[PDB]
There are 6 protein chains.
Amino acid sequence: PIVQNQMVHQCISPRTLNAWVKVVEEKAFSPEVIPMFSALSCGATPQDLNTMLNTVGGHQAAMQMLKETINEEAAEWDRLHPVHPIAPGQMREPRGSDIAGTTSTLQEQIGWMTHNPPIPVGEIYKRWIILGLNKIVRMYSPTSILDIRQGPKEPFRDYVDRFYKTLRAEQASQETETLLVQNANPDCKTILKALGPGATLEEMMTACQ
Amino acid sequence: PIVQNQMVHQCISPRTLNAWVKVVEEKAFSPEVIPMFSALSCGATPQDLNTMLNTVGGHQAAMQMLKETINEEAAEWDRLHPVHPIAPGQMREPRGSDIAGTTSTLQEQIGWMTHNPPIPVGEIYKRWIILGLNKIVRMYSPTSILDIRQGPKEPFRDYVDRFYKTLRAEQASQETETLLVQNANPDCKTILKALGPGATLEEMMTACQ
Amino acid sequence: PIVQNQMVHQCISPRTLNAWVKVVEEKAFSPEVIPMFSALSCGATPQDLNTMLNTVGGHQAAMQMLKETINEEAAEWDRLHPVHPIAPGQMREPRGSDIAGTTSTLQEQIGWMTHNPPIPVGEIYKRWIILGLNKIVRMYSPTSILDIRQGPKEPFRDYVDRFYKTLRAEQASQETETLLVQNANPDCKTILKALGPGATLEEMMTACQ
Amino acid sequence: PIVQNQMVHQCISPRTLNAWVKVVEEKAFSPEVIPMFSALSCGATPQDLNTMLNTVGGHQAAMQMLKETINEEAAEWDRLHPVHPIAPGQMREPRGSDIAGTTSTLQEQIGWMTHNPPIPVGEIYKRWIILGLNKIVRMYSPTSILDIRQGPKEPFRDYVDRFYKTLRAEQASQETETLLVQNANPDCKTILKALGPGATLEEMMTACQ
Amino acid sequence: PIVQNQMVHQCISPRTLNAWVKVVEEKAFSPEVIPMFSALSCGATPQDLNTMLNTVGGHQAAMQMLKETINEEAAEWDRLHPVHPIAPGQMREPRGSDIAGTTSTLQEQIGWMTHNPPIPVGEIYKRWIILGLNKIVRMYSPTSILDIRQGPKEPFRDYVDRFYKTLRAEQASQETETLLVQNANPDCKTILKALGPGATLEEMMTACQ
Amino acid sequence: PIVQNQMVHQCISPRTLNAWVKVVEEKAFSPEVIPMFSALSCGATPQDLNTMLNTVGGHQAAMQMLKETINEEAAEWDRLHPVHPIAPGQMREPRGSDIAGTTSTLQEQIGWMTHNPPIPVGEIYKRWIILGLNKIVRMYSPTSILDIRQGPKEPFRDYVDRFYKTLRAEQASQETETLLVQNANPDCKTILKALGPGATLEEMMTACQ
Ligand SMILES: Cc1[nH]c2ccccc2c1CC(=O)N[C@@H](Cc1ccccc1)C(=O)N(C)c1ccccc1
Ligand SMILES: Cc1[nH]c2ccccc2c1CC(=O)N[C@@H](Cc1ccccc1)C(=O)N(C)c1ccccc1
Ligand SMILES: Cc1[nH]c2ccccc2c1CC(=O)N[C@@H](Cc1ccccc1)C(=O)N(C)c1ccccc1
Ligand SMILES: Cc1[nH]c2ccccc2c1CC(=O)N[C@@H](Cc1ccccc1)C(=O)N(C)c1ccccc1
Ligand SMILES: Cc1[nH]c2ccccc2c1CC(=O)N[C@@H](Cc1ccccc1)C(=O)N(C)c1ccccc1
Ligand SMILES: Cc1[nH]c2ccccc2c1CC(=O)N[C@@H](Cc1ccccc1)C(=O)N(C)c1ccccc1
Ligand SMILES: [Cl-]
Ligand SMILES: [Cl-]
Ligand SMILES: [Cl-]
Ligand SMILES: [Cl-]
Ligand SMILES: [Cl-]
Ligand SMILES: [Cl-]
């Protein structure tokens, strides 16, 4: 990544590398994997981002979907930012493929990211990757919120956990009280109805405790 | 977070990230998880705080209660601190949503936290989160102190552990001798009665050892 | 804690935090936990010390005894050092509750600890905590030294280990040859008697090997 | 490796050393081992690269293939860059065997890598090694893409994972929609045929979900 | 410990603390524990050395022998270096109890160790401790070298391992070919006799392979 | 070790210490242990090298062979470099025993290693140790290359792994195609014969796949 000390390039650490590999091995593409990726790739160059994605073994259906998303965003970038035999020793303008690190060198990437003003190719590429990762999360979300209904003897708290877990995956962690009540079991629904509208989640959970 | 070297921004470390994820996985929302969160988020930006909260998988009923608490505190902040097309290159005043990191950039957050004098948006947001976490702890406290009574053959020490464990959860670690005696078993109660008032916990525990 | 680079404040590390939590989980309040706490809290602010104590789940009977000890020492501090509407921008004198971190801010704590000359509130508070921890160790010491006697077929070395383990807990690691001999079994006692007085532990152990 | 602070030599870290040894022990020569090697050997001298390769126990058939590849590339380097009793205290030009670290000292390697302009012998040697590693990956790829066909009751997602896993190994992670459809089972093939051409992978996977 | 940056005091690290605790837990007082202690206590103050010794739970017979050894060496130090109401703001001369850290403060210890010329109280105290540890190792050595004899079907290599393991413990790793031959089994003894004198260990082991 | 910042002495790290102990515990004296030792002892003083060797428990037959090798090399050093009551405050010339750290202090070792020009006693001693370690590896190599022959149903790849593993141990990783073919089973030998001479290992392995 690029870090302070002056802004200088640093090697990706074994700790960072292992942390990413392990979270994928344990969590696959549960929603919480996205903010972990984002956090672990803080200051990342496009090379660093490709490194992290490449260290993943398996999950290749998802990674191909990721590739396709990246290619679309790169095509759109080029449409919005067309580049014009470059002047000797001068910084060239990055194309989509340069941002994704397929046609740019590390030194070029460092040049853009540390320029004044910077062309933040690390942040732009991360944005495309996170967009692709959110799509994978939505695809792999196993259950519709319509099918999350409280069991006859399921504690209300356990039901609320499932409801908001499902909502998070279906929306890729991007921001329902009435539906929560509607999908509650008849005993807790009666109690929640009696609370009326404007009840907080805390109050609803206390009531069905 | 923001740290010294001059006050500069640093990437959240994999060690910090993993420590938070693991403590939640092992301890859920036992009271001791709060001071761990506070300690692990030392110097945290609002982005860092959202990162830590987002890395948590599951417990989504609690996180939604947390969200609601944050939104209330943000609404109250705006009521107390209304903001007035900003002057070119000047620092704007943070709204509630800027403190919670939904409408502020990392650079803006860095600007407020390192300003002279600082607008400590990291500390303000942490305060709202801890307030929400304490409510979760109180909600998930399984037992009333009224039901913590010493067993006929339960060692006094074991009883005192349960009593103060329960008191801590019920009060979210925010600061009873008579009730302790009252809920003791008849043999130890007789002994403690004979000690009289003004006995320390140490003396009470020695007496029923 | 406060450390050198100039004396500056640093965030407590995840390594330190986890080390303390784990040693308590594994060793409870065996004597060796005290020097570990002292070592892990090197340079600690009162906030850091409260953090470490708060990260402990369970053992709440002991922590309440710790609280009581802290409150006594704070009351005594105030008796010895009474404080007199403070001058603008000037350092106030710490009360007992400021040293224990209940009524002082981190910035105030940093101010006292790094002042010239320093008011070492971190060291003063640690002293009160260690005093409380030593009392817990003495309370939880399961066996009197009077009951540590060598078994008929127990190796002398194994007996000496138990004797000095017990002595350490009973005295909270704060500094017997005749009693060691007296509590030895008849065969080793005969041999040790024949060595006479002035025998070192090494010589005694060699003799009953 | 060589790193910034001025460009200076640093000892390879135990963390780096162990990370490489462990990834080989767990993953052998699965494709994802290559980007891990590349990442762990960031800034590596030829000595460092030989160190990492030498710390591997077993897999000696592969390492001999690696040796042969390195020797070929070294022979080609010498053909392209012939060297001409060197001037006192002056930098000599590296031969193939100097780049591979068999006939060069660490100090010479440091001299080339930190020269102005640099002769990047660490990067040149890594390139030869990665070339050899990609060949090992292609050799050890157990299955042809022609044999990856969707099972009668195999979920489409599971099939796509195998297809792109196989494609990655066969091509050593160096960059098929029609073949994917062709190798799908009759039920999903019917559905995919009906989507027509121009369908993204996402759309194809949604359709056969 | 005291380290470079100027010679400054640093807190003992959790890594160092845990490494010492664990090596004792796993190896007790096998000979190899001594050089580990010495290495882990590099630059240690007397306080640091007491910390490390105090973090050990159990083994209290050995630690009491250690105490006695330390007290003897302290008594001898005072005999050799008698100290003479000290001049204001001046460095006092350390007594035995100051070197062992029972009557000296950390600041005094830092003063002696970083003085010009230094009074290396950390190194002097470590020397006394290692002397005591070597005695513990000799005491706990379970077997005399006279009882290490090669089994009828024991591989010569396995016998040599036991012989030199025993010799190391008996001598506390402080520096026999004829005895090695003498204690060999009749078949290997015949072969070694035929080699004659002046045979290296390598040659002897090859011969009885 | 000695490292850059100016060349200064640093304490050997707990990570380094543990890494060496563990690799020996897991790998004994498999060939790959040598480059690990070399890598872990980067910049090592003779004291550091003795530390690492001393932290090893067991394997004492091998360590005695190591001792003997070191003593021979020290004797040869003295023969080649005889030393001549030294001038006050001046650097003395190191003897063999000074290089091996038996008669030299750490400060003397630091003096030689950081002198201009340096007398690299750390590198000289490491060379003697590695020479001794290579001999141990050759001694403990369990199998002659003459006995590595492909099984009737053993995959060619598995056979090549054994062949080059054996060759590495027999030669202590110091640099056969005809012998590889000669020791292949009759079916693969027929195929390899038909390839003719000049076949690479890759081609041979593809042919017998
Ligand atoms: C964790 C989570 N669950 C969801 C369910 C449905 C939709 C989105 C989500 C999210 C992501 C989610 O909303 N995460 C929060 C952080 C957070 C996490 C946990 C508790 C409180 C705050 C976040 O990133 N931001 C910017 C945020 C902050 C305050 C209020 C609203 C949003
Ligand atoms: C740990 C704990 N148990 C409780 C039970 C009921 C109510 C609150 C709690 C707490 C939190 C709790 O009180 N923690 C203590 C720190 C502490 C922890 C353990 C032992 C001694 C001191 C704390 O944070 N502060 C500021 C404090 C310090 C000294 C006296 C009183 C309070
Ligand atoms: C470890 C231990 N066991 C005891 C039994 C009864 C009373 C006290 C104790 C102690 C604490 C104990 O005495 N620890 C020792 C350090 C130590 C530990 C182990 C071996 C040698 C020295 C200590 O802290 N100091 C200051 C000390 C140093 C030298 C002589 C006497 C005391
Ligand atoms: C991971 C993978 N699977 C493959 C299958 C066939 C051929 C090659 C491969 C690769 C390597 C692979 O292509 N890795 C990608 C990084 C990557 C990994 C995972 C998802 C998205 C991007 C890469 O290194 N680069 C330079 C790249 C970046 C964007 C588009 C195309 C290529
Ligand atoms: C490891 C060991 N085994 C022994 C058996 C009997 C007596 C002493 C010992 C020792 C300690 C032992 O001798 N350790 C060696 C280091 C060493 C360890 C292993 C192999 C080679 C060199 C040592 O510390 N020094 C100073 C040394 C160095 C070279 C020659 C002689 C001594
Ligand atoms: C790993 C190994 N196996 C062997 C079998 C017989 C003889 C020696 C060995 C060695 C040591 C071995 O040769 N290691 C290689 C590094 C290496 C390791 C693995 C693959 C490619 C290169 C090495 O140290 N050097 C200097 C080297 C580099 C390029 C060509 C030839 C030698
Ligand atoms: Cl893969
Ligand atoms: Cl979730
Ligand atoms: Cl608790
Ligand atoms: Cl091998
Ligand atoms: Cl103990
Ligand atoms: Cl040993």
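What you see of chain C is 133-137, 141-219, 222-312, 318-351, where the numbers are those given in Swiss-Prot.
Method on record in the header is X-ray crystallography, 2.0 Å.
Note: Cβ is positioned from N, Cα and C throughout, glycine not excepted.
Going by Swiss-Prot, these are the annotated features:
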type	residues	note
MUTAGEN	C:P166 to A	Loss of infectivity
MUTAGEN	C:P170 to A	Retains infectivity
MUTAGEN	C:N185 to L	Loss of infectivity
MUTAGEN	C:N206 to A	Loss of binding to NUP153 and CPSF6
MUTAGEN	C:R305 to A	Does not bind FG repeats of human NUP153. Loss of infectivity
MUTAGEN	C:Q308 to A	Retains infectivity
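Packing around C:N185 (mutagenesis position) is summarised by its Cβ count: 18 other Cβ atoms lie within 10 angstroms of its Cβ, all protein chains included. Between the CA atoms of C:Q308 (mutagenesis position) and C:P166 (mutagenesis position) there is a gap of 9 Å, rounded to the nearest whole number.
If you measure from the Cα atom of C:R305 (mutagenesis position) to that of C:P170 (mutagenesis position), you get 13 Å. Spacing of C:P170 (mutagenesis position) relative to C:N185 (mutagenesis position) is 17 Å (Cα to Cα, whole number). The Cβ neighbour count for C:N206 (mutagenesis position), using a 10 Å radius and every protein chain shown, is 16. Separation of the C-alpha atoms of C:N206 (mutagenesis position) and C:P166 (mutagenesis position): 23 Å, rounded to the nearest whole number. In sequence order, C:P170 are the mutagenesis positions among C:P170, C:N185, C:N206, C:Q308 whose C-beta falls under 8 Å from a C-beta of chain E.
Annotation: residues between C:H219 and C:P222 (2 in total) lack coordinates; Cα distance 9 Å. Annotated pair C:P166 (mutagenesis position) and C:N185 (mutagenesis position), C-alpha to C-alpha distance, rounded: 20 Å. The Cα of C:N137 and the Cα of C:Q141, which border 3 unmodelled residues, are 6 Å apart. For ligand 11, the neighbouring mutagenesis positions among C:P166, C:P170, C:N185, C:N206, C:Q308 are C:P166, by Cβ distance under 6 Å. Residues from the mutagenesis positions list (C:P166, C:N185, C:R305, C:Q308) with a C-beta closer than 6 Å to any atom of ligand 3: C:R305, C:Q308. In the deposited model, 5 residues between C:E312 and C:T318 are left unbuilt, and the Cα atoms of these two flanking residues are separated by 11 Å. When the neighbouring Cβ atoms lying within 10 Å are counted for each of the mutagenesis positions (C:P166, C:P170), the highest count belongs to C:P166.
The most densely surrounded of the mutagenesis positions C:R305, C:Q308, judged by C-beta neighbours within 10 angstroms, is C:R305.
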